[PDB]
Structure formats: C-alpha cells, structure tokens
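To start, the structure itself, in structure tokens.
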Amino acid sequence: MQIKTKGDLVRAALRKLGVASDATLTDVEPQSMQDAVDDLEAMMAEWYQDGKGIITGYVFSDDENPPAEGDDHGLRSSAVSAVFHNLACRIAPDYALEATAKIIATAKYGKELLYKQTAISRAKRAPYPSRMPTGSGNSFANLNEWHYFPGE
Amino acid sequence: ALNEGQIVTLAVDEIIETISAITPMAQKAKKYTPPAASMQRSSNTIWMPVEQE
C-alpha cells in the first residue's frame, strides 16, 4: 500500500474530495494539513472508544515525537480505504464542500467492513446460570459433585 | 563315543528375579482426587481452603 502515514491518509482524502492532488497546480497549506491530521486523530479516537469501539490497529501519536504527520498509522491493508473515505467525509465541510454520494456510500461500507470481524468476535454466548443443573448424564461432573453449573 | 546327533538349544521359562525395590514415601503420602467438572489438560489448579485463625 502506498498510503503509509497519517498525512498520506489526509492526502488521499483531499484527492478523493478533488481539492488537492499531485496533479493540481494549487495545493493546501501545511497548517490545513495539520488540522486535517487533528481531525483524523479525533475521528479514530472517537471510533476506538478506549478499546470498546472499532478496533483497527491505529497508533495514536505522542507529543514527544513532534509531527503527528509522518507517523505510520499502523492500520492493516484493508482499513485504509474505509479510514480515508470517512476522513474525506469528515473534512469536506472545511472547504465549503459536501462529499459526493459515492464517497458517502464507500464510507458506510468501509466502516461496516471494519467492524465486521470485531462483531463476529464479540458475538459470544454467556455461560450457564448458577442455578442450572449439569444433568446426570455428565457422570464425571456428578461424581465430582458438580451438580450445578459454575456460572459467572 | 562320537555320537554325532542333532543339537538343540533350550531356553527355560523360569525367570531370574533381579529387581526388588520398596516405595515407603509414596505409601505415606496421602492420595487426593480433584473435584473438577470437565476433563481438560488445561491448568488443573484446584483451590482448597486453609484452617482459619
């Protein structure tokens, strides 16, 4: 993948919006780029709700290493499109824009695909209640006096 | 004599006992059976209480 930093994600988002690309004769300011990186950090932090949200592998920058741009985002290869399409949707209003229908649809699809595997992982069944017997067909448990399920 | 008959080999099936060992400590170490629900090779930690003070 040719998108390997937070600024790379931001550049992909701007190109997707059609504001700035490698072919355009006019470009956006580095301050606007840093603002877009702040937006990206905020969006990913709101997704990853301290571990109880969308798990992606994103790495949050620290103040010790100064530029958040330039840091590898750490996403797997299949989260980049979702991340930068959602980023384009989020940062469109700054430039008096409105993301096109295709961008919005790809953002929805990408976010759902991002959360699919985590949803499958969290679809877990609870253990038996503490008041449920283990039956008598469980000869080992009933010989060891496990007449009722442990629970918890 | 020169009785050049036909030679055999005979292996008798009485054994020569050689090993006779005793196990005194294992006959004094008391045996326990753990009350575990499922039969798993996973960590078999059974917790038992200690006399109160």
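The residue numbers of chain B are those assigned by Swiss-Prot, with the residues present covering 2-54 sequentially.
Determined via electron microscopy, 3.1 Å.
Positions of Cβ are set from backbone N, Cα and C atoms, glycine also.
The note that Swiss-Prot attaches to the published mutagenesis B:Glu5 to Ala is: Impaired phage growth; probable capsid protein misfolding. B:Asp14 to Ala appears in Swiss-Prot as a mutagenesis experiment; the accompanying note says: Impaired phage growth; inability of the mutant capsid protein to interact properly with scaffolding protein. The mutagenesis experiment B:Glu15 to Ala is recorded by Swiss-Prot, whose note states: Decreased phage growth. Annotation of the mutagenesis experiment B:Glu18 to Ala in Swiss-Prot: Decreased phage growth.
For B:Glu15 (mutagenesis position), the number of other Cβ atoms no farther than 10 Å from its own Cβ, over all displayed protein chains, is 5.
If you draw a 10 Å sphere around the CB of B:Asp14 (mutagenesis position), it holds 4 other CB atoms from the protein chains shown. Taking CA atoms as the reference points, B:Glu18 (mutagenesis position) and B:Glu5 (mutagenesis position) are 37 Å apart. Between the CA atoms of B:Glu15 (mutagenesis position) and B:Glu5 (mutagenesis position) there is a gap of 30 Å, rounded to the nearest whole number. Cβ-based neighbour count (10 Å, all protein chains) for B:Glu5 (mutagenesis position) stands at 6.
For the pair B:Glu5 (mutagenesis position) and B:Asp14 (mutagenesis position), the C-alpha distance works out to 28 angstrom.
Its own atom aside, the Cβ of B:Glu18 (mutagenesis position) has 6 Cβ atoms within 10 angstroms in the protein chains shown.
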